[PDB]
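Student: Mind looking over this structure? Questions follow.
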Amino acid sequence: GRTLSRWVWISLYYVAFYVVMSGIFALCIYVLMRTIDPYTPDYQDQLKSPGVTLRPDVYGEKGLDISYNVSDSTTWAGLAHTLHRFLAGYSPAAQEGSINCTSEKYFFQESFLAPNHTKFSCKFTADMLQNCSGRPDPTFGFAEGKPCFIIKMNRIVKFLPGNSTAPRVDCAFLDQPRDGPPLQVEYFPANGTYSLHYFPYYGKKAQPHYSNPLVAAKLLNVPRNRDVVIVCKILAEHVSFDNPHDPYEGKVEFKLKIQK
Amino acid sequence: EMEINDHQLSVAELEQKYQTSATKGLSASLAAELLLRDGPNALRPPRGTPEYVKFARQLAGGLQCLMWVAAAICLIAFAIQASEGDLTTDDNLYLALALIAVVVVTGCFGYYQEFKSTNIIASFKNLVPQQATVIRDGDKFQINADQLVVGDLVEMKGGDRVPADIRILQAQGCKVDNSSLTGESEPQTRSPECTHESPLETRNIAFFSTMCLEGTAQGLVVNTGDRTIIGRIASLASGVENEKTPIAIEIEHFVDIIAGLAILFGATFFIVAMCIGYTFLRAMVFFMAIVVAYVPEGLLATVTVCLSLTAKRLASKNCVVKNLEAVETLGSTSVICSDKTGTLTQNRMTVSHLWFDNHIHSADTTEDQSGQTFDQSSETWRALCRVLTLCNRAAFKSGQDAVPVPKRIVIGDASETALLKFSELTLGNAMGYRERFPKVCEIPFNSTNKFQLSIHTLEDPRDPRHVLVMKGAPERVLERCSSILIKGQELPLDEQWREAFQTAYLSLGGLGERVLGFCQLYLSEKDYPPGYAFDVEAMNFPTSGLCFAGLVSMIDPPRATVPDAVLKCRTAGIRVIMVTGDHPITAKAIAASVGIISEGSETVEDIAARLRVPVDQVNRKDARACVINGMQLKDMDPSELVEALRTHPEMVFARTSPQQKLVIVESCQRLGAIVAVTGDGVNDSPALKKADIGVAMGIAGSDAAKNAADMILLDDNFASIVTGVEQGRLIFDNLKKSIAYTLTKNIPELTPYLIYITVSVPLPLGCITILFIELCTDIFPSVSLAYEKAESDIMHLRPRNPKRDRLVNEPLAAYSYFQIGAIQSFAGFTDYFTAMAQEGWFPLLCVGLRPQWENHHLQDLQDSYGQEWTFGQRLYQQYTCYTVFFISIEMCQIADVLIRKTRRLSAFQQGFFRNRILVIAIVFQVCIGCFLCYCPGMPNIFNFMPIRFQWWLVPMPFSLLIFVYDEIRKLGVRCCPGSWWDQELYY
Ligand SMILES: Cc1nc2c(O[C@H]3CCOc4cc(F)cc(F)c43)cc(C(=O)N(C)C)cc2[nH]1
Ligand SMILES: *[C@@H]1O[C@H](CO)[C@@H](O)[C@H](O)[C@H]1NC(C)=O
Ligand SMILES: *[C@@H]1O[C@H](CO)[C@@H](O)[C@H](O)[C@H]1NC(C)=O
Ligand SMILES: *[C@@H]1O[C@H](CO)[C@@H](O)[C@H](O)[C@H]1NC(C)=O
Ligand SMILES: [Mg+2]
Ligand SMILES: [Rb+]
Ligand SMILES: [Rb+]
Ligand SMILES: [Rb+]
């Protein structure tokens, strides 16, 4: 409708308008990523308490659901393989860029002392689960019906879980008291504890080869051919495990069915 | 077809057809039987108005179809999404639900508003049953008019309303008031003799709604109810269908605009959605998300409350409107087709001029008496005043002292009534005064004597003599006068004076006025002593050789505030046309005096008068004014009429039928104008309905004119019409402001979405919050632009060209969407990436990260600092992105309103806080914004969270940028009126 020599002036105006505005946006991100530090989050407002995940993680609907047949290895090979490929990065061969750690308490690294301005991160290799390492049982206790679920807490730069005793994992059911014993769970390493010299996290740029501490909760007492539900809560002084809008901070819940 | 032959039948033929008698009427039996047969003698009101269908009507319109379509799109999209297992499809139900919600809440708002209009107008109409002097079985009794049946015999006197369509059988001195059917302001005489074959122009038919002024008649009813002339004209009027209002057309134009953009954007992004490896199903779900985001959820509510506030303003001035659309119509109006008798004029015979002391004095013809009276000091004036006061039988009805004189009811003849009100305003307590001059002899008006006369004894006992006072047609009084009261003496009435009387008589005649001559003589106390036995038959008093007092002449004068209202409409560029059913002479009289015909403008007839050449010779282009009577109008065609219309600008239609008023409104309307009709009587209901807006008088107006009208002037103040133009021109201009404002925020709620599609970054702006924006935070600041006053001299502007000047145009719409909305979305994304980075996520990480973002099966998702987030956590971070983009919106919106206060003028010129209600709305805006963020529990109920005060300040640079941008748009358009900067950047 407009004149063609106008049309080009109009569109040159809108083109030039967008270029100027995008440019403002450009200089804004430019400034914006300079206003912030690569080794700590400015605010970390949502990470008040840390979340805790579980392996093998398989869901159906409405949270974690895990069922399998001891007699049908097709139902549990996939879980075992989840655990193998997950721990493939906790092998000594892939995790050689760290230090053997025995600090036994908080590992505050005040100054940057590792190659190419990096940081020293502790080492945590599979063999520290001792039964659930993939050896000497490559089914991680599933074949037996004593499954090894490995628990792993979320990492937050410069977060401290408590100084009293090491943060431990307590796995238990909820409404199965009446008929049947309480559960018996063996943890690896023992008491289901996390070594305090793994805190604090200084961030993916500071520690390029960092690896979370793990505890495996080998479940022995769990009844076969029955629907049960297991919660692994974390016990420390600065961990809140129970909040209604996030059921994965401090605890994990999963439905377990082992059938024979 | 019954009535075209009724007035031509012989009396035997009528009493045959109707099984009646002309002397003793129907029998009671057959009269009751006929009443069952034909039904009540009254007009059937509008029946088809079921209470639920009135409400259902309110759920259709431009925005209502838009919103309904969009409601529906939500639901088929919801079906698709739940089909492919998509979660949180709650949002689709929420949105489509609220779309329907605003439609119905506004629907019942408008329903209340119209119901309250109908109650207010029905609160002003009289509900007492009219009556009828009927004669049945040879008995003359009174009954309700609605119990008359065809064939009945009825009677009429002075002041009786004509109860049916009557065929005159016998009549003495009977004249009547036909101003609601014909325009005719002069009383029309009724006689039993067939004057014409058209029942409209015959003199032997009395029409159903009319009023007997004087005299007495008796006749047969030949049609009752909807079959009468009244019933036919009003059934025609409800036969015409009224077109769609200008404002409704404009809203339906921009829903076409919004829809065009919407399906364009939906479409191009649907193909772009497929080329990113999206399912055809999901690709089309995004198509629908888009076209529905283009729909402004809240605009319909704002438009209505804008319109009801101006309805409130107009209603406070006693001007009621039935529908809100009719608020604007006056502003866009280009032509006004106006009735004469009863709208422009008061429809009341008023004393306009007197001739005495050798001079034509001109009285005050207004109803609040704001005009200028005449010289009431002369002795001869006092003599004349005594004559006209004492020679009158008219009488005021009881208990009217509160109400103004012109508004009082009077028991009297046509010209006697006018003269009574004259001495009552002049002399004060007219009938009390004339009681002090006791009346010994009286002769009433008749054709034998041809005058009216009375002899009186004087007021003090010092004066024993008598005074005779006479009035009549000026020549028939002048033949009986021998002297004349001039300048305090009684001079002999010579040939110089005879000629002068005659020239003044004719002078007042040519203005179309009814003129009477008055005169007096003092009978000697010698010849006529107290107690003297005056006999009329044997003329023992003198009937000739009287002394001439003066001439008095009456007219149907304009309503007090009408001439100046016409002047103020014409300065605003509105072409005023008169369509009157009255004869041409009085039409052009009024037309000239009220401003339809300017001083120094003349028709071809008036030209050929001073150029002394045959009218056909004078040039038609040279005549500015023109009068066209109904006979000539019927011989013309559309082609002749349009040339006749756009050759003579000051035009006047005399002797025009209701259909012809319709016709002229139609020719105007097809020539592209927005016609507004102003009317009182039932000869306007057709033209009133066909008009873009029909204005009826609330007092003089008829039930058909009032029903066909979109607007009612309850006080009958014709100057409310000029209030309508400015108010209607105002809110149009305020709507351009307000609609533009509310549309501009649509782009910065759509863009985060469609980048959340293409660049797949976590969702910046969530549905439930853009609802809070559209329906909660910005409705108050939008309707505040109702109150911006004009930026020009709004009332010296021309009517807007309905083709160029539109509520939204491609310039306005495209400017407001893609420049200002673009800037707001850029402030959004800036606050977005900031709230990310400060909380963990880098701009280049956000690209592509939506899939794992929304993924409920990750609980260890790693930000750019390597930290591990659960789902509920990054959910809250997305809610923070909501709230940060939301307040990024609102800050640019505090700026948007101030930009939209003005379209041409700088905000410094007119000020920032001129509009009080706009600032109280901006403070309201910010504090609920804060309420939604920092109130306890808001992250859970809604998707709003307490943001850190760092991010409030991040968009303020952008809002200042727009303030500067449009100020420079407005400074460069105002200081540089050149077309380049104007057309491309103006709205
Ligand atoms: C501009 C925009 N539209 C959005 C949206 O639309 C959905 C739900 C409501 O209605 C329809 C209708 C449709 F036809 C198609 C659709 F896809 C939708 C959802 C969200 C949101 O809250 N999400 C969590 C994605 C955010 C949006 N922003
Ligand atoms: C752990 O520390 C001990 C103590 O010297 C050492 O023998 C061992 O080699 C260390 N582990 C590794 C993997 O080097
Ligand atoms: C762990 O392994 C050792 C050696 O096989 C064994 O003694 C111990 O009982 C195991 N624990 C469990 C819970 O199987
Ligand atoms: C376990 O597997 C065997 C072989 O597949 C089958 O017969 C048995 O019923 C399974 N147990 C259950 C509870 O399904
Ligand atoms: Mg009229
Ligand atoms: Rb929208
Ligand atoms: Rb005067
Ligand atoms: Rb109308």
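What you see of chain B is 48-1034, where the numbers are those given in Swiss-Prot.
Header says: X-ray crystallography, 3.0 Å.
Using N, Cα and C of the backbone, Cβ positions are placed for all residues, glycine too.
So Swiss-Prot has the following annotated:
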ACT_SITE  B:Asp386  active site, 4-aspartylphosphate intermediate
BINDING   B:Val339, B:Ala340, B:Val342, B:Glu344, B:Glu796, B:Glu821  K(+) binding site
BINDING   B:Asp386, B:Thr388, B:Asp727, B:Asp731  Mg(2+) binding site
MUTAGEN   B:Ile120 to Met  Has normal potassium-dependent ATPase activity
MUTAGEN   B:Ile120 to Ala  Has potassium-independent constitutive ATPase activity
MUTAGEN   B:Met335 to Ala  Has potassium-independent constitutive ATPase activity
MUTAGEN   B:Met335 to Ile  Has normal potassium-dependent ATPase activity
MUTAGEN   B:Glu344 to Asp  Loss of ATPase activity
MUTAGEN   B:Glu344 to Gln  Reduces potassium-dependent ATPase activity
MUTAGEN   B:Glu796 to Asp  Reduces potassium-dependent ATPase activity
MUTAGEN   B:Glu796 to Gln  Has normal potassium-dependent ATPase activity
MUTAGEN   B:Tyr800 to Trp  Has constitutive ATPase activity that decreases in the presence of potassium ions. Has potassium-dependent ATPase activity; when associated with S-804. Has weak potassium-dependent ATPase activity; when associated with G-812
MUTAGEN   B:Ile804 to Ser  Has potassium-dependent ATPase activity; when associated with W-800
MUTAGEN   B:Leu812 to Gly  Inactive due to impaired folding. Has weak potassium-dependent ATPase activity; when associated with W-800
MUTAGEN   B:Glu821 to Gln  Has potassium-independent constitutive ATPase activity
MUTAGEN   B:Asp825 to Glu  Reduces potassium-dependent ATPase activity
Student: My list of recorded positions is B:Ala340, B:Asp731, B:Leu812; which of them have a Cβ under 8 Å from any chain A Cβ, in sequence order?
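Tutor: So none of them sit by chain A.
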Student: Nearest of the recorded positions to B:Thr388 (Mg(2+) binding site) by CA-CA distance, picking from B:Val339, B:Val342, B:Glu796, B:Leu812?
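Tutor: Nearest listed residue in space: B:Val342.
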Student: Do you see any of the recorded positions B:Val342, B:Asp727, B:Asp731, B:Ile804 whose C-alpha is within 10 Å of B:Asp386 (active site, 4-aspartylphosphate intermediate), and which ones?
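Tutor: So the list reads B:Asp727, B:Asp731.
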Student: Quick one: of the recorded positions B:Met335, B:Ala340, B:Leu812, flag those whose CB is under 6 Å from ligand 6, and say none if nothing qualifies.
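Tutor: Result: B:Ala340.
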Student: Taking every protein chain in this structure into account, which of the recorded positions B:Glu344, B:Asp386, B:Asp727, B:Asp731, B:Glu821 has the most other Cβ atoms within 10 Å of its Cβ?
Tutor: B:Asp731
Student: Can you figure out which of B:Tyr800, B:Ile804, B:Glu821 (the mutagenesis positions) comes closest in space to B:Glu344 (mutagenesis position), comparing Cα atoms?
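Tutor: That would be B:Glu821, nearest by Cα distance.
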Student: Name them in sequence order: residues not among B:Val339, B:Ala340, B:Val342, B:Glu344, B:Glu796, B:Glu821 whose Cβ is within 8 Å of the mean position of the Cβ atoms defining the K(+) site.
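Tutor: Filtered neighbour residues, in order: B:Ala117, B:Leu142, B:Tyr341, B:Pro343, B:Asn793, B:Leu797, B:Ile817.
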Student: Expressed to the nearest Å, what is the distance separating B:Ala340 (K(+) binding site) and B:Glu796 (mutagenesis position) at their Cα atoms?
Tutor: 8
Student: Taking Cα atoms as reference points, rank the binding-site residues B:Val339, B:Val342, B:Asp727, B:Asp731 by distance from B:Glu821 (mutagenesis position) and give the first.
Tutor: B:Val342
Student: In three-state terms from DSSP, label B:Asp731 (Mg(2+) binding site) for me.
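Tutor: The three-state answer is coil.
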Student: What Cα-Cα separation, expressed in whole Å, is found between B:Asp731 (Mg(2+) binding site) and B:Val342 (K(+) binding site)?
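Tutor: Distance between the two Cα atoms comes out at 41 Å.
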Student: Mind running the recorded positions B:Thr388, B:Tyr800, B:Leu812 against ligand 5 and keeping the ones whose CB falls under 6 Å of it?
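Tutor: Near the molecule: B:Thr388.
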Student: In the same chain, outside B:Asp386, B:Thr388, B:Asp727, B:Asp731, whose C-beta lies within 8 angstroms of the Cβ mean position for the Mg(2+) site?
Tutor: B:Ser226, B:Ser227, B:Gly230, B:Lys387, B:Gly389, B:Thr390, B:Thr627, B:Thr725, B:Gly726, B:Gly728, B:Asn730, B:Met744, B:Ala747, B:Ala752
Student: When a 10 Å sphere is centred on the Cβ of B:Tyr800 (mutagenesis position), how many other Cβ atoms does it contain?
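Tutor: Its Cβ shell of radius 10 Å holds 20 other Cβ atoms.
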Student: Please report how many Å separate the Cα atom of B:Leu812 (mutagenesis position) from that of B:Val339 (K(+) binding site), as a whole number.
Tutor: 15
Student: Should we count any of the recorded positions B:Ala340, B:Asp727, B:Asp731, B:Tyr800, B:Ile804, B:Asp825 as near ligand 1, judged by a CB under 6 A from one of its atoms, and which?
Tutor: B:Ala340, B:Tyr800
Student: Translate the DSSP assignment of B:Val339 (K(+) binding site) into the three-state scheme.
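Tutor: In three-state terms, B:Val339 (K(+) binding site) counts as helix.
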Student: Roughly how many angstrom lie between the C-alpha atoms of B:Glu796 (mutagenesis position) and B:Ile120 (mutagenesis position)?
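Tutor: With distance taken Cα to Cα, B:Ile120 (mutagenesis position) is 18 Å from B:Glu796 (mutagenesis position).
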Student: By CA distance, which of the recorded positions (B:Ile120, B:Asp727, B:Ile804, B:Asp825) lies nearest to B:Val339 (K(+) binding site)?
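Tutor: If we rank B:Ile120, B:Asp727, B:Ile804, B:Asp825 by Cα distance to B:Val339 (K(+) binding site), first place goes to B:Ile120.
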Student: When you measure from the Cβ of B:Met335 (mutagenesis position), how many other Cβ atoms are you left with inside 10 Å?
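Tutor: Its Cβ has 20 other Cβ atoms within 10 Å.
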